[PDB]
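Here the structure is laid out as structure tokens; the discussion comes afterwards.
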Amino acid sequence: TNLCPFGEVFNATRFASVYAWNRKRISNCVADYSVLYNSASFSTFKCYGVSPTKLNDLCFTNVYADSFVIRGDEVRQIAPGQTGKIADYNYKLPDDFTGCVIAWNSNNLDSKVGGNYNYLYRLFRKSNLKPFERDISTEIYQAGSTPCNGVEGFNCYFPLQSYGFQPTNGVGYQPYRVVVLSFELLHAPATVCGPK
Amino acid sequence: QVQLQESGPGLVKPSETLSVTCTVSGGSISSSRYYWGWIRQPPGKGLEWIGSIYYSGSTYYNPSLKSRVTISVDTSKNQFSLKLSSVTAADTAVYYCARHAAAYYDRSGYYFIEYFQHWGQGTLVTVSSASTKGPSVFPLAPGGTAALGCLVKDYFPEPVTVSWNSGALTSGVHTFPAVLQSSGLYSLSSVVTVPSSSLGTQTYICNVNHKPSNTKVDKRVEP
Amino acid sequence: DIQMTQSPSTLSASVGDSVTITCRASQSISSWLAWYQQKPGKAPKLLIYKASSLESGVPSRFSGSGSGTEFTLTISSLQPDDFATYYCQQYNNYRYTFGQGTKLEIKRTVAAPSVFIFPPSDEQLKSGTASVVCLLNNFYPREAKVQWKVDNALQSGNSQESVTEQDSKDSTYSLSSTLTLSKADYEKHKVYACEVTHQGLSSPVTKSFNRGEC
Ligand SMILES: *[C@@H]1O[C@H](CO)[C@@H](O[C@@H]2O[C@H](CO)[C@@H](O[C@@H]3O[C@H](CO)[C@@H](O)[C@H](O)[C@@H]3O)[C@H](O)[C@H]2NC(C)=O)[C@H](O)[C@H]1NC(C)=O
């Protein structure tokens, strides 16, 4: 019948940069979770607050599918309560998160000889992100006392840096694609269920 | 930022019941995906896990210490707490609370509670039968090389805590270990090196704090 | 029950050196091992988790590796701040056990003590007890002999001493010897002199006072 567009998310051709991550809303359909966990094609697969086995027995009002690309040594920051540049400045998860975090290596897709410098990450911010914040401001960061007024310089850094994924890098520095499924059920009626 | 504070009785007495609690700040135990845990470390010796507990209440205990302890959570005050039964002389320790990393399920459904991600400062608990007692604070009066200090003599039990100019002066300080005089009370000395051009102009006051008897003393030191 | 054996127990090494500590697990524990550092008088700090992942804000010289039953922590280039005790912990299943701990001491160049003596204060003499403080500040190695003499009467049994921990910044020790007698015995004499004998000194430096601004 009307299946949930998970292929749209995991099998998409374009992935966003982590600082400007992309959120897909999923509702009014039936989702086969078994297609996900029954697969070792994934390198990380951790669910928080529910067990994936018990997923087909539950119904939700929304599933949000946030997806972005970071290097592999940072996938360990896509968890509740983690710290580091990715966790604090790009994608924060909340202390009480109910969802899953699925990642797989994509060196053969996101590396180009000489470097894929099209993937960015935020490096500076004056404060941590709030959970599920998404901050795309390109305002010059004042690291000193000099107001920077849209001009880079001494103590005046542009807050996004590039990744530069080369196919030769060690695995800690290869690009990984990440999807983060949130299983929210608000004060709506449950509209995202599993099969028979 | 998540931070964790320990609160506990300065001492207990043999075969009694020991109780400490941990007040979580900057994050809520309610609905959070972390186990919260207790670790003890007797003086000079290594760490020992005691147990950990989820917000729900589900617990895990160290087998060697299960049955003498039960820990619980007050999700409403944002605290958890340990109660350790029939204390021996052995259980004299610093007791540490800690936040685990976020607990998760793997692809197959297996549950992991993970490692100790954050630690509290730890509260020392002395098993004893002794007179809780505040300390006497006598000042130690003073090429540019000046030494001045405090003498914190005859108090019980550990610990005492010393700062200089309410935390203003921290560089060049040396707070010494307590020596246990044969009198049964601890004796200690705190000192600081200062430029000898400071002996008259800048104020030097040591801030002493003996938690087990609720003592605070400020002693100014002048030539 | 998994039991962890950590070697070595202690460890001397100089700044800039490379040091590696070993953790052996009695059974396979996959990569579920974490490494903790504990600077004197503080709580443990997580350094490494999942055997080899470095926690945020931990120096880049710290690295861990291993899987199964043999693991290592390696400080690439020793720093004086890196003086601490290092513990490894397995977090496989729900039986948590630590190692006995590796204490890391810093080897340093010989250094000589700045010496100070503090007369027993006015307010303390009112209480009936007099204590004379002799301070040895910032020296290396830890070994040192403090001898009290009250008018060249060599004292025995009227003093205790207390060594500090190696400093986070210069890796030196400090020492306090304190001599206590009754107020009665204290005023019966004139010349108080603690004699500091140390390797970093040509010949023993003695610092003294005479009672009551004398
Ligand atoms: C993204 O696209 C790929 C490729 O089209 C999908 O992987 C493939 O998914 C199909 C259907 O789930 C699998 O078909 C299977 O055929 C085998 C042959 O015996 C059998 O084991 C199954 O009963 C099923 O009919 C196919 O094996 C699988 N290929 C690989 C290499 O994994 C993938 O499902 C798509 N992603 C999402 C999220 O849908």
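Here chain A follows Swiss-Prot, giving residues 333-528 in order.
Structure determined by X-ray crystallography, 3.2 Å.
A Cβ is built for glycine as well, from the same backbone N, Cα and C atoms used for every other residue.
Per Swiss-Prot, the feature domain 'BetaCoV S1-CTD' maps to A:334-527; the stated evidence is experimental evidence.
For A:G339 to H, Swiss-Prot lists a natural variant annotated as follows: In strain: Omicron/BA.2.75, Omicron/XBB.1.5, Omicron/EG.5.1. Using a 10 Å Cβ-Cβ cutoff, A:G339 (variant position) registers 10 neighbours. A helical conformation is recorded for A:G339 (variant position) in the three-state DSSP classification.
Quoted from Swiss-Prot for the published natural variant A:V445 to P: In strain: Omicron/XBB.1.5, Omicron/EG.5.1. Neighbour density for A:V445 (variant position): within 10 A of its CB lie 8 other CB atoms from the protein chains shown.
Mutagenesis annotation in Swiss-Prot: A:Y453 to F, described as Decreased HLA binding to NF9 epitope. Increased binding affinity to human ACE2; the structure shown retains the original residue. Over all protein chains present, the Cβ of A:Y453 (mutagenesis position) has 23 other Cβ atoms lying within 10 Å. DSSP classifies A:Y453 (mutagenesis position) as strand under the three-state reduction.
Here Swiss-Prot notes a mutagenesis experiment, A:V483 to A, with the remark: Increased resistance to neutralizing antibodies. Here A:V483 (mutagenesis position) comes close to A:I472: these same-chain residues lie at least six apart in sequence, with C-beta atoms under 8 angstroms from its C-beta.
Each residue contributes its Cα atom, and for A:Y453 (mutagenesis position) and A:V445 (variant position) those atoms are 20 Å apart. Only A:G339 of the recorded positions listed as A:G339, A:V445, A:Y453, A:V483 bring a Cβ under 6 Å of any atom of ligand 1; the order follows the sequence.
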